[PDB]
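Remarks on the structure that follows.
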Amino acid sequence: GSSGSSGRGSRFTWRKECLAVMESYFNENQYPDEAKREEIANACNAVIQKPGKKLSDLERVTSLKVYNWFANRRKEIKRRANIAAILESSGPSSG
């Protein structure tokens, strides 16, 4: 990745456009219902969907993809609030 302990992207990528929409829904609801996930996911695909161009699975944002990103944030925020780890650990993570 570029920044953040988060990465290991599985043959996928998160565009700034799709990231802005995901953050919006997360602000209103941490856990977007099934229908909510599709609503937000669809918007992400549109913001990226270009005229005369074809969308690829690499940019395609499905309901499952949205949940994966949301879960990463919830766990990332909750993990920082708990930090139930004392043992030694070598991580590049910053801040």
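Residue 1 is the first one shown; counting continues down the chain.
Any Cβ shown, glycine's included, is placed from N, Cα and C.
Taken straight from Swiss-Prot:
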MUTAGEN   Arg11 to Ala (Swiss-Prot position 271)  Abolishes binding to telomeric 5'-TTAGGG-3' motif
MUTAGEN   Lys65 to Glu (Swiss-Prot position 325)  Abolishes binding to telomeric 5'-TTAGGG-3' motif
MUTAGEN   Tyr67 to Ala (Swiss-Prot position 327)  Impairs binding to telomeric 5'-TTAGGG-3' motif
MUTAGEN   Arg74 to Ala (Swiss-Prot position 334)  Impairs binding to telomeric 5'-TTAGGG-3' motif
MUTAGEN   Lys75 to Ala (Swiss-Prot position 335)  Abolishes binding to telomeric 5'-TTAGGG-3' motif. Confers binding to the non-telomeric 5'-GTGAGT-3' motif
MUTAGEN   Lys78 to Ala (Swiss-Prot position 338)  Impairs binding to telomeric 5'-TTAGGG-3' motif
MUTAGEN   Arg79 to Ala (Swiss-Prot position 339)  Abolishes binding to telomeric 5'-TTAGGG-3' motif
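When the alpha carbons of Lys78 (mutagenesis position) and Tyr67 (mutagenesis position) are compared, the span between them is 16 angstrom. A separation of roughly 12 Å, to the nearest angstrom, links the Cα atoms of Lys75 (mutagenesis position) and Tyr67 (mutagenesis position). By neighbour count, meaning other C-beta atoms within 10 Å, the densest spot among the mutagenesis positions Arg11, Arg74, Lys75 is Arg74. Under DSSP, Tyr67 (mutagenesis position) is assigned to a helix (H, G or I) in the three-state scheme. Listed in sequence order, the residues of the same chain lying 6 or more apart from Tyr67 (mutagenesis position) and placing their CB within less than 8 Å of its CB are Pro32, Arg37.
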